[PDB]
Amino acid sequence: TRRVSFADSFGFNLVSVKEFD
Amino acid sequence: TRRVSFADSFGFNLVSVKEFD
Amino acid sequence: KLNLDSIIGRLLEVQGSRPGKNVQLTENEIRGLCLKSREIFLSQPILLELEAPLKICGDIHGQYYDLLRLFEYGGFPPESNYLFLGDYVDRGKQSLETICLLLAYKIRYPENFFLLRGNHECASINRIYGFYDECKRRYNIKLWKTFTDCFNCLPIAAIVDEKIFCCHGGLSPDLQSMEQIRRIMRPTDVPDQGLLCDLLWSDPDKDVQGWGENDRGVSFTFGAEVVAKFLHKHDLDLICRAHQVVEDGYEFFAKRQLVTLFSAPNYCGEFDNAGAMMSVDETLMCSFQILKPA
Amino acid sequence: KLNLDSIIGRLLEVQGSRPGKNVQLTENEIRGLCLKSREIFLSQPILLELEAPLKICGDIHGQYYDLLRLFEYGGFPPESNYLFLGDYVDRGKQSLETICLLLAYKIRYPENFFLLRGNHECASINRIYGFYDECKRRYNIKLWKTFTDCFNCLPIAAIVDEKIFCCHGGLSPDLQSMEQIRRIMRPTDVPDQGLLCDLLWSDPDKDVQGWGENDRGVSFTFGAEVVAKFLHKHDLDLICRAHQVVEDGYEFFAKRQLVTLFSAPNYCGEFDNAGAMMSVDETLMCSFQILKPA
Ligand SMILES: [Mn+2]
Ligand SMILES: [Mn+2]
């Protein structure tokens, strides 16, 4: 069965930033 | 044998006032 | 054991002192107050049956100095028998000294001092409106839970000489016979609805012929007709309640068939109101004694 | 009838408007959204079982324009599957528009949109912290009671592919098997203590070894060894939760075995925090999408 993984473990950036005002 | 009454009914002063600061 | 005189002495020590001076009783002294008063509350009937003369107070709301001013004018126990309608904690800067001096007098003169349960004597309310915060700061969480287990045993209503019905909130649509009040077994939480909820939450409203929905989202509003039919059914002459701030501390309703009491003057600073207490003598004649700021 | 396209359209029409424009739906339309969504909540299992891909959001707290910014970046339904973790009302100005747009999507895409119960989706809490006030001003008291009957059937927890455990609050000392979560029979009121109360109120704490008492006066706090043993017994890998405002929109706990999500940035204007949401791919891989104010 599939197990949980994170983006930082596979080299992908974990945080995607968006800004507003 | 009893009955509720009020001070204003009998002419007495109903309210006793005290001031402070 | 319970140096009850020393506890009352250290509490009354700040009489006339500058505003804001606390009285830090030890955790064990306070825990003894809750446990010994809860013993007294559970022994006395949940529906108190008192005899005049006595003096009725409304909401104190942690205004400890203002409570001392009330005890100054009406006499310190046991000069006069006292009935309190609840709401001792919350919104005030000193909820602890307030409830402590009240529970201490309740142990000292249990046959001449009485305390009724308000809607703030509930875990769901005083956790939010300052009391629980006041317990975390000066003591621990465990004391607050010990306070809750004592408030859950406070008596709900009182009937003075079969003519004055007293509770914190007001009438209830489910309230038909006095046995329904006695039926409630203590300890209990202030429930989400029903007879006990309304007795602590309902208000009188002049624009409602009968029962209408309450602004607070809890309980109902009742009208002058409901007051008259209730008094006539149970052979009572006056309903005494609190729960609502009024300008002069006392406020009539339904042609003096109901009176609203509020004992905390300058309610948490946001009102210019006054505080009053109702004095009943042996002839069941009522006088009002008012505290007013200048 | 329920012209839901007209409802969702009239809600989304204010997107991009100057901040502070309300959406006043009809009392009978909002009444219809509650009944048709309550119909959905009771039909679906109380312990939801969902499949990835899925986007998980934290708390909203009546910041409706901030809920819209979440949707433009995350994709308006049915672009991405959504699962919310409670706390949609209170502490924000536009609570009615927030819950309505969430209840609207739940009806339009009942298998691609999901909502969990939070401690603010309870009667005794949203009465005080500003949701019931929003009902009183713009509608009537009876509508708020219609909302309560809708919240009293929301699901409590959701298990995503038997490896991600989602709920608003946290773990419970009384939680031993998932059958206890399914055994809860809706409609339900959130109690003051116990299993159902803890799933919506408990917090993680790095200093507690085991189960400690919470500052809120409700439920408990759990430590890093409680989370590890729980994931071990039920063959779980992650516990996703909200219920706590975090500075970065996301906060890890117990060496990434647990994460706190908060979706409302600039929470009620007393913090400068940012809002984040957790994205989940097919391979149970997780990426954080963050909204940060400038
Ligand atoms: Mn009250
Ligand atoms: Mn919460």
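Numbers in chain D track Swiss-Prot; the residues on display, in order, are 6-299.
Cβ atoms are placed via backbone N, Cα and C, with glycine included.
Cβ neighbours within 10 Å of D:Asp64 (mutagenesis position), excluding its own Cβ and spanning all shown chains: 28. While the structure shown retains the original residue, Swiss-Prot records the mutagenesis experiment D:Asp64 to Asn with this note: Dominant negative, severely disrupts circadian rhythmicity of transcription.
The annotation Mn(2+) 1 binding site is assigned in Swiss-Prot to D:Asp64, D:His66, D:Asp92 on the grounds of similarity to another entry.
Cβ-based neighbour count (10 Å, all protein chains) for D:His173 (Mn(2+) 2 binding site) stands at 25. The DSSP secondary structure for D:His173 (Mn(2+) 2 binding site) is coil. Marked as Mn(2+) 2 binding site by Swiss-Prot: D:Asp64, D:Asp92, D:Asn124, D:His173, D:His248.
Mapped onto three states, the DSSP output places D:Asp95 (mutagenesis position) in coil. Among the mutagenesis entries in Swiss-Prot is D:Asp95 to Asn, noted as: Dominant negative, severely disrupts circadian rhythmicity of transcription.
Residues or ranges marked as active site, proton donor by Swiss-Prot on the basis of similarity to another entry: D:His125. Counting only residues at least six positions away in the same chain, the Cβ atoms of D:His66, D:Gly91, D:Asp92, D:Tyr93, D:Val94, D:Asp95, D:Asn131, D:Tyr134, D:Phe136 sit under 8 Å from the Cβ of D:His125 (active site, proton donor).
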Chain C, Cβ under 8 Å: which of the recorded positions D:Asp64, D:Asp95, D:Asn124, D:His173, D:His248 qualify: none
Cβ neighbours within the same chain of D:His248 (Mn(2+) 2 binding site) - under 8 Å, at least six residues apart: D:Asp64, D:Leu90, D:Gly91, D:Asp92, D:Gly123, D:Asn124, D:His173, D:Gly174, D:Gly175, D:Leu205, D:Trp206, D:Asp208, D:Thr265
Residues within 8 Å of the D:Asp64, D:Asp92, D:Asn124, D:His173, D:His248 Cβ centre (excluding the Mn(2+) 2 site residues themselves): D:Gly63, D:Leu90, D:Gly91, D:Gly123, D:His125, D:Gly174, D:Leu205, D:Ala247
Neighbourhood of ligand 2 - binding-site residues from D:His66, D:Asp92, D:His248 with Cβ under 6 Å: D:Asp92, D:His248
Other CB atoms, at most 10 A from the CB of D:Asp92 (Mn(2+) 1 binding site): 28
